[PDB]
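Reviewing the structure listed below.
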Amino acid sequence: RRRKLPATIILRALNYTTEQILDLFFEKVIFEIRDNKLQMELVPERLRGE
Amino acid sequence: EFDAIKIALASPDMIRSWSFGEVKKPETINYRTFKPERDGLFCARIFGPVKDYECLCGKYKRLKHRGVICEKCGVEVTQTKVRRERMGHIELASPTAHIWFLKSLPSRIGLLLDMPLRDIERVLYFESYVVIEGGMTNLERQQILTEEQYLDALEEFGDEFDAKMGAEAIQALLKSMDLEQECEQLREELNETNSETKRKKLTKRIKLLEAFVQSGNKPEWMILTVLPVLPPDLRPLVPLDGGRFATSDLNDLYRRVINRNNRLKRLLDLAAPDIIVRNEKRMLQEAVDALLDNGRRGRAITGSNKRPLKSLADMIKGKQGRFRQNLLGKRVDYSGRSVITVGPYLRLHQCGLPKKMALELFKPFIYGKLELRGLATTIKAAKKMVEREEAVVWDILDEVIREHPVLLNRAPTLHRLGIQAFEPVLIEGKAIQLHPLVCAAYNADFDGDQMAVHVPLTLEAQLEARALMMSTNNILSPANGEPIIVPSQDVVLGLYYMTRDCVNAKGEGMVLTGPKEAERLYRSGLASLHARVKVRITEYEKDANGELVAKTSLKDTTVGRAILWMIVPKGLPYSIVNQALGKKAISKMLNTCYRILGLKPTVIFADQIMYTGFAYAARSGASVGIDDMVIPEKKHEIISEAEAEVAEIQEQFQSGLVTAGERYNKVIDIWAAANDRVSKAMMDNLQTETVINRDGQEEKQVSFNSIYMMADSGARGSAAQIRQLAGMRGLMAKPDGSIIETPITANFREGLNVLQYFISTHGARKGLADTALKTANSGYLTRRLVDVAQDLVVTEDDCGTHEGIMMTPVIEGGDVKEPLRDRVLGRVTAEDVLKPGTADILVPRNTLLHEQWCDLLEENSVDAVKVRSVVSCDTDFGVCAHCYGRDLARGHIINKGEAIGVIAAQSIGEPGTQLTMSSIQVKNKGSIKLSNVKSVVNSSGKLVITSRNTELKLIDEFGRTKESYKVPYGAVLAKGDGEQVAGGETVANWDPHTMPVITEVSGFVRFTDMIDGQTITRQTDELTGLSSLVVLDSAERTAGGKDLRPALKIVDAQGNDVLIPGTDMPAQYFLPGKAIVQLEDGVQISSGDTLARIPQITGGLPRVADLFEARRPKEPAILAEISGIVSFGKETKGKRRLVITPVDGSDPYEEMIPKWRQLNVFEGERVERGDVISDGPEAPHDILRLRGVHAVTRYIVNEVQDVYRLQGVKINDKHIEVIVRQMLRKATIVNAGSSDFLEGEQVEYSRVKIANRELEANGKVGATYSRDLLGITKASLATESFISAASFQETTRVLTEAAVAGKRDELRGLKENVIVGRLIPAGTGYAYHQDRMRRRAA
Amino acid sequence: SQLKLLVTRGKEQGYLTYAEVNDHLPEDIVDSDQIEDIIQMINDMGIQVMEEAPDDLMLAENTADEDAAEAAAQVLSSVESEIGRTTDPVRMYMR
Amino acid sequence: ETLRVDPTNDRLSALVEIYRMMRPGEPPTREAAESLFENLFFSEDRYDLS
Ligand SMILES: [Mg+2]
Ligand SMILES: [Zn+2]
Ligand SMILES: [Zn+2]
């Protein structure tokens, strides 16, 4: 109960990079763009709520 | 003796004059022979001898040498009490900063030197240098150098550069300062230059310097150079048993201050390197700052115990200090305590007292009596006799006790009736027998409660306990005239059972010849106590001027009532004892007896009522059995039907026709209905159940069910508790606050199964916690309420003023909640009361309205009286007796001396433990009267009012107002105004949805300055196919018609604008946003149609505390400062600026109405001051500033009394008004007038008034002020006696502020004279104080 | 200065917790005694900084209410402009 | 959002920041921060869940 610190500070302290942090919590949205067309690995679940 | 207290700074010379010798060494005692050490903290020759009249050497050991100093050791032969008043002094090696005058955070030293606290902190703790005389060089006074720049400038110039560091520099700075010259220069600057930033600061500094100069203190005395040491006995080293010692913390601290001090001197003798001497000086500063006030700034040093040791500033301050000892303190001799019991054989002016506890309280009196009558030669023989307890000791004790009253008290002394005085009656036991009737005052019950008895010693105390505090003098509650001697539970039941009637009673029909024969019958066994008969009664009446005329007649009664008529005194009427005589009728009987006959007959009557009630309650043998709690026989059907309803609703919810919340609400509603039905069924089966037959078939009367008799007569119980005994328990709450849907469907005659008892338990636990919480809050409220108003005292016989307040019956929402008789009884009229035709002067203008005058007032239908009130009194430092009213505790009138403040606070605080946290349809017969009405008769034949304050009152044939209602704007009144009406015709039906723009003419609608698309939304309701050119606000449409005004106007049927009668503007109402303008242009309409239609609290102790503290409500309903036509200026700031232009006065008033709040003022309107513009709670401050003192006083009285009357508590108005008087007792000066008062300043209103009175006679013009309202917690922090203010405020701050300003305290309060031990200026002591006045006025 | 808004938030809440008096401190204070001094300054003008969030029990209304408020505020507004412990005679000797 | 609020960037800076937050006055170190972080949660001697 000492003082606030951004909750990612410890994550870094545990030998996790920013990439690792974004990997553990957040999922991914991969893009298979065929150069053009902005081809996206869309899934119907991602659409829900939009 | 003395006549004032003066406090100021102490000079080193003064401190050396107090002391009797320097305290050099740190050593206390000698650890083998415990004589005080040579020259240390416990020294004989500095702080006097140890043994009475005995030198420490041991040579002089007699009372003959008293006064000589043994040359061998120097100890002065005198009393060892002298070891409790001598002081000592320590010569500090280097100066030191008195912490109180440094870390007080106005920073007295900081203010005086004009230096931030941190700078002086740096200079003191040896981290900088401060220049005291820059002189020839570039540097200037008060320029903090640094250890590098100092040597730099030394290189520049060794001399001319005085810059010390540490407490030795602040002292030089302060000494060099010249106050008068600096203040003169400040005046010079202030006059030539005038700016808001400057003027204020410069004037404040000039005031501070002048205050200091007049005080007589010198600036540099805030820096210690000699330190005093407290007398030894106040910090003792008492030897405990087993060779172990106990001492107070100060010893430790004093040692800590001597060692270091000595060491410092030693270093200065060795010319040590300056680093270590600086460290030593800092250590000594820390030691002194811990000694004066430990833990103020530096993490208080801790003793071996690990606790933080206390210091001189904690023996004064703190709840545990000498100050605040009157929180709970001062044990008292000649006192005792014990358990209490009933003892119904007593009179209400005497109390039982055990022999053992009385032969111990009165020992000195017994010794005196024994050595007076000669039964004992000396006092030692008397003590021996009293300890052996010979026979004669008891007789002597009985002689001593005879007329000696002894005070009786109970623990939570909530009001002044908690301490009374009784004449002891010796009892052979160990419990104090307390008279039954008195238990109501003490709130005592005999389940283990204890009481404490004190003995008055002197003759004045004995006389006061007999004339002011006797139990036969206090029969009226001080909070209201109603008696406090109502018999409680056994005697009310006895009198109810006696004064009743049966249908076929043994002895019915007989014609007795008086009460005596009725008693000779009942006792003889020939007639039942309640058998209807005819008796010849001879009743008296004092209708004449004090003459009790007689009248004899044959009255139908019952032998019970005839017997009860024997005790009734003279000419009370007989109808008093012809009824059921519950708990209300008996109290009313006592009140009528008191108001008609007097005091002595009333007390005798009360004793007789108690005796007869007990005696005839014994006879009835009214016990309670399990067959008396008769369950209904329809309960099962009701519960089954309720279960059917709840099952139906549950099924509907399962079918998706309702929500969970709505299913819950409907189940709750139907179960509540079932509970009500069961309760009604049980009460109907329980009240008339007794069915009796007299010489015939049958006849049903009121029941005799013992439980019903106990609940109906007011003895104990009520409808709810019986409903729990026989009906169903009902609905129960749950932790959150919700109410469990299914209620407990069982009673206590039929046990509750395992599941229902859990819920019952939760409820019980919540209640138990809540009671403690209440008792905790009420005490706080009452303490603050007495703190604000304790020095108020009636100090004159008449102030001679014609002001006052217009008392009028209270009619809120519906019909009267309290008549005028209660609100005006016992208050002196201010101006004469006239009859309806006015006919005469009816009531003179200084008549105390007692019962006869109130009755006469009610005989002419008067409903408004201008009565004198305390808040508008005119004396200074008190209240005229007439301006207050009458002492409701004693009846006659308030006398010069009564401390009305304390009694008012107690009365307002005592009940605090009981308080717990479409259309206008007429309901009475009367006649219409609209007040503040400006209406237009629309073509529909109805009436819609264009005014704002229009309200409808009902006036009977006699002319008095019957009922009150508020008439909303645009309310459709089926009636007119002043016409006849009957109960049943809805006077006004108004829809709260639409707010009209009602027009005054029936003509063509016209949309002037109404651009479609830029000032309009082209709305189209496809349901009705309504094409509405609606008006939007100024946030959606474009900039084309941004500030433009969409004007809906009524023109004539030709095309020419119709001028609205009154001004040069046609009736073009400019539409605000969201207006529902359904009709489009081209359709003339009626006069007053809805063309554009504008679309649409805690009650406990906290409410009272918030009212008295006078806090700003969350959404203050804004009021119009100055009357005039209204307009709106700037927009888009979020605060539509509203301005008012008077008819002829200037128009500077502006405001920032938050657009988050709506408005009830149309853009075109001429409003009057003190008129609501927005809606919401009205802050007391605004009421005081606009409508004046009377408005705020009425608001505060009607809110607190509303809160109280919600719970049935009775409190008179004098008390709330006297509390409100002590809130608005400060004023702000606006115009300086002619006297020497600053432009803007807060001063007490009394001083302003005396100044104006003096000026208006000298010839000059008086000053101008404005009253100000403050809370009860910021008004008590204005007292002008630091001994008073230092007892409950922060002691350190008050002491420092008083010391620097050199204040004089002249004891003129009640707290001050209590702490000092003199006679309070309030009661019997008042005369004494006045004498001193004149003697000092000489 | 977030300290000023901390004082305003404490006034608006009627109290301050230790978490609240920690979040809004300057992020460059390392010495604890300065924190102790500033919390003492806040308490002197109000509001008492208790160590937990704690309904129907009336608290001390405004005991520490006085002109001392604004001056105290100024002191707080001046604490951020500089720094220094100076509150432990041991520390000065060590330095 | 926390990452975008995090001032630190790596393990070393994070541990130094934690040391400052917990230790009032002693400057950081590449052994002191390690000791403090390790012997606060992961030490078998100064942290037991049971
Ligand atoms: Mg009890
Ligand atoms: Zn001697
Ligand atoms: Zn008066």
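Residue numbering in chain B adheres to Swiss-Prot, whereby the residues present occupy positions 16-932, 948-1126, 1134-1375 in order.
Cβ coordinates come from backbone N, Cα and C, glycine included.
Taken from Swiss-Prot, the feature Zn(2+) 1 binding site applies to B:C70, B:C72, B:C85, B:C88. Feature annotation from Swiss-Prot assigns Mg(2+) binding site to B:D460, B:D462, B:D464. Annotation comment: Swiss-Prot describes B:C814, B:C888, B:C895, B:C898 as Zn(2+) 2 binding site. Listed in Swiss-Prot is the mutagenesis experiment B:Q504 to P, annotated as follows: Resistant to antibiotics salinamide A and B. For B:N690 to D, Swiss-Prot lists a mutagenesis experiment annotated as follows: Resistant to antibiotics salinamide A and B. One mutagenesis experiment catalogued in Swiss-Prot, B:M697 to V, is accompanied by this note: Resistant to antibiotics salinamide A and B.
Around the Cβ of B:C814 (Zn(2+) 2 binding site), the same chain contributes B:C888, B:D889, B:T890, B:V894, B:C895, B:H897, B:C898, each under 8 angstroms and 6 or more positions distant in sequence.
Selection of the binding-site residues B:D460, B:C895, B:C898 by a Cβ distance under 6 Å from ligand 3 yields, in sequence order, B:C895, B:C898.
Listed in chain order, the residues near the Mg(2+) site other than B:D460, B:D462, B:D464 are B:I355, B:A459, B:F461, B:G463, each with its Cβ within 8 Å of the site Cβ centroid. When the alpha carbons of B:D460 (Mg(2+) binding site) and B:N690 (mutagenesis position) are compared, the span between them is 34 angstrom.
B:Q504 (mutagenesis position) counts 16 other C-beta atoms within 10 Å of its own C-beta, drawing on all protein chains shown. With respect to ligand 1, the binding-site residues B:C85, B:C88, B:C814, B:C888, B:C895, B:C898 contribute no residue with a C-beta closer than 6 angstroms to one of its atoms. Proximity to ligand 2 at the level of Cβ atoms, with a cut-off under 6 angstroms, picks out B:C70, B:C72, B:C85, B:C88 from the binding-site residues B:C70, B:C72, B:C85, B:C88, B:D464, B:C898. Each of B:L71, B:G73, B:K74, B:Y75, B:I84, B:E86, B:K87, B:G89, B:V90 belongs to the same chain as B:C70, B:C72, B:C85, B:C88, is absent from that list, and has a C-beta within 8 angstroms of the C-beta centroid marking the Zn(2+) 1 site. For B:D462 (Mg(2+) binding site), the nearest neighbour among the listed recorded positions (B:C88, B:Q504, B:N690, B:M697), judged by C-alpha distance, is B:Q504.
In terms of C-alpha distance, the listed binding-site residues B:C70, B:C72, B:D464 place B:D464 closest to B:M697 (mutagenesis position).
Here the binding-site residues are B:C70, B:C72, B:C85, B:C898, and the one whose Cβ sees the fewest other Cβ atoms within 10 Å is B:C72. Listed recorded positions: B:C88, B:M697, B:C888, B:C895. The one with the lowest count of other Cβ atoms within 10 Å of its Cβ is B:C88. For the binding-site residues B:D460, B:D462, B:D464, the ranking by surrounding Cβ atoms (within 10 Å, all protein chains) places B:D464 first. B:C85 (Zn(2+) 1 binding site) sits 60 Å from B:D464 (Mg(2+) binding site), taking the C-alpha atoms as the reference points. When the recorded positions B:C70, B:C72, B:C88, B:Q504 are screened for a Cα within 10 A of the Cα of B:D464 (Mg(2+) binding site), none qualifies.
The two recorded residues, B:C88 (Zn(2+) 1 binding site) and B:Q504 (mutagenesis position), show a Cα separation of 77 Å.
In the three-state DSSP scheme, B:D462 (Mg(2+) binding site) is classed as coil.
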